[PDB]
Amino acid sequence: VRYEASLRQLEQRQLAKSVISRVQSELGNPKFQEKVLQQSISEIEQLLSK
Amino acid sequence: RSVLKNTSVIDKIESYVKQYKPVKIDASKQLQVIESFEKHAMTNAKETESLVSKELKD
Amino acid sequence: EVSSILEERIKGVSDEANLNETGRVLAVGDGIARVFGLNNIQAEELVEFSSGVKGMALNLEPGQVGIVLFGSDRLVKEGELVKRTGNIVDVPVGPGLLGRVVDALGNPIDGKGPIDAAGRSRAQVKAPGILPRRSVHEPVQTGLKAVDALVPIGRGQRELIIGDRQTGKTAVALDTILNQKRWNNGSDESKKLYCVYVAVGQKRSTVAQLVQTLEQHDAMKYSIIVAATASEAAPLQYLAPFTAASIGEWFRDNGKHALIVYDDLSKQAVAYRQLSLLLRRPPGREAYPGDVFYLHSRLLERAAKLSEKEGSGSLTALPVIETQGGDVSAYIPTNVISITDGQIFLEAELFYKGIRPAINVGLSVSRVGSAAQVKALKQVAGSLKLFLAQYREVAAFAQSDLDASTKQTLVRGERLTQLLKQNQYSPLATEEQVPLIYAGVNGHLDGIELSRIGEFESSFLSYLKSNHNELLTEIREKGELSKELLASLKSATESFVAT
């Protein structure tokens, strides 16, 4: 049981560093450009609701 | 067992435990030594008893 | 799966709305960010930095708002957005915090999952007044024979555990928590003190010991450990008793009983000192902040035995103060001593002389005291107070040609002192306190050899349990010793002494 829990923590940390790799991939994409538009229109909706 | 998610060893040690379940078998070894002991003891006990009872009435 | 839990967590993030007031740090040094912005800030409001650090706003200055970082300075940096959480310091309070080791924020530092709580209540809530209280009339037994008899402990009342450094001060306290298990097991809400131990400035190693001992004695199921460890920063350390008090207030508000042990306010003092000095607020006596009296007084007045209009409840408290060289003279001790209502003064010499608990009877006082003593226990221990008093006076006479009267005092006194030794972390039920003390009072223990006192004690108890646990059950349930019981008890002691 002890090693099973330890292994779960280790898996989570393996996937944590894999998440950093995915973040770098996302910031590579021109999704980086396209999501600025997504933020823009979403903010237009938000700010108009004010 | 429902704690362990790696369970394929709980079935193993369960079966090993239930296998070796008469871990140590029955013992009554005081049945030859207790009866022999009881004979010598009884003989002496009755002798003493009769002796001191006899002396009391004397 | 590890994937599924992570997937739930990512899924649980989604969108936001207008950040009401941004700030930009002007300068951050010493954990004192001085922020430009936050125009409409509420006093001591919780504010969230870009780094995610949380802060309070102790100084609201005429153009800068001096946030105090709850986090480490490393993470915060100049010009940071300082979002306004917009909620003054409040902590979840409810029933679920029982058996949850939580830090000041309420985040389980033992990972016992999201807190179940019935409210989040401010930690600056002001104490109940004059008329919202009704005088103490409910004992709290600590399972320490000396504490229960020599300095009886009530409810809603406060008494110090003021004593020399690392004399296992926490041990004296922990014993009380253990004894609460017996009463806790019962179903009556009258018989339920939900203890809260407030570990202030205590090293994580210490808290590990605390956690294990409490778990070992199954205490967690009426315990809460509010933990502000040594590492945890000076805002947390400052707000740690305040936070803890709020948790207690919820129980108190429900009209239940509970015991909150602030250990130690000496480290609380240091934290306020750190905050004030770093915020450049006027310094004061013994380099403790000018308003340190005000801080301690605020905390210690929260503890209250409520009125019947407020459906009598309590929040018994036991502050712990660590004396530096035994100096009651020292500014932080003097203040606390004045504020509290009774003191228990543990003494290092006694500890060394093997008396454990090492409570120095002379320097222990209760100003509520015998008002909340068990009636049975009161009866059988008026004598005890006087005998020990005499034993103290006749103590120095222990150097030859000694009066018969003095020698009588000495025999009785030495045996009593030996009797009041107890193995720490074993509490003793009141129904077993009452017999032992009765014997001593009737001086039948005077005859018993000093070396044999320890053996005698356990034997007397087992003998009583064998001989007549009916008497014991009567003592427990009637709680008032009838003449017939006092008769029987004397007989029983005599009979036991004979064997």
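We number chain C the way Swiss-Prot does; in order, the residues shown are 44-442, 445-544.
Just so you know, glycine gets a Cβ as well, placed from its N, Cα and C.
What Swiss-Prot says about this protein:
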| type | residues | note |
| --- | --- | --- |
| BINDING | C:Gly206, C:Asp207, C:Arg208, C:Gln209, C:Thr210, C:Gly211, C:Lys212, C:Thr213 | ATP binding site |
| MUTAGEN | C:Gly291 to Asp | In ATP1-2; growth-defect |
| MUTAGEN | C:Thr383 to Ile | In ATP1-1; growth-defect |
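Counting only same-chain residues six or more apart in sequence, the Cβ atoms lying under 8 angstroms from the Cβ of C:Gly291 (mutagenesis position) belong to C:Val239, C:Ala301, C:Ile303, C:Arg345, C:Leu358. The most crowded of the binding-site residues listed here (C:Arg208, C:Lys212) is C:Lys212, judged by how many other CB atoms sit within 10 Å of its own CB. The ATP site is set by C:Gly206, C:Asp207, C:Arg208, C:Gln209, C:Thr210, C:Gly211, C:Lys212, C:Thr213; from the centre of their CB atoms, other residues of the chain with a CB within 8 Å are C:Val215, C:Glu365, C:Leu389. For the pair formed by C:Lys212 (ATP binding site) and C:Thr383 (mutagenesis position), distance between Cα atoms is given as 18 Å, rounded to the nearest Å. In the structure as shown, the Cβ atom of C:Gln209 (ATP binding site) sits within 10 Å of 9 other Cβ atoms. Between C:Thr213 (ATP binding site) and C:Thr383 (mutagenesis position), the C-alpha separation comes to 19 Å. C:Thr383 (mutagenesis position) is 15 Å away from C:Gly206 (ATP binding site) when you measure Cα to Cα. For the pair C:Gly211 (ATP binding site) and C:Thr383 (mutagenesis position), the C-alpha distance works out to 21 angstrom. It is C:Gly211, among the binding-site residues C:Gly206, C:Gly211, whose Cβ has the fewest other Cβ atoms within 10 Å in the structure shown. Rounded to a whole number, the distance between the Cα atoms of C:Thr383 (mutagenesis position) and C:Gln209 (ATP binding site) is 22 Å. All protein chains considered, the CB of C:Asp207 (ATP binding site) has 19 other CB atoms within 10 Å.
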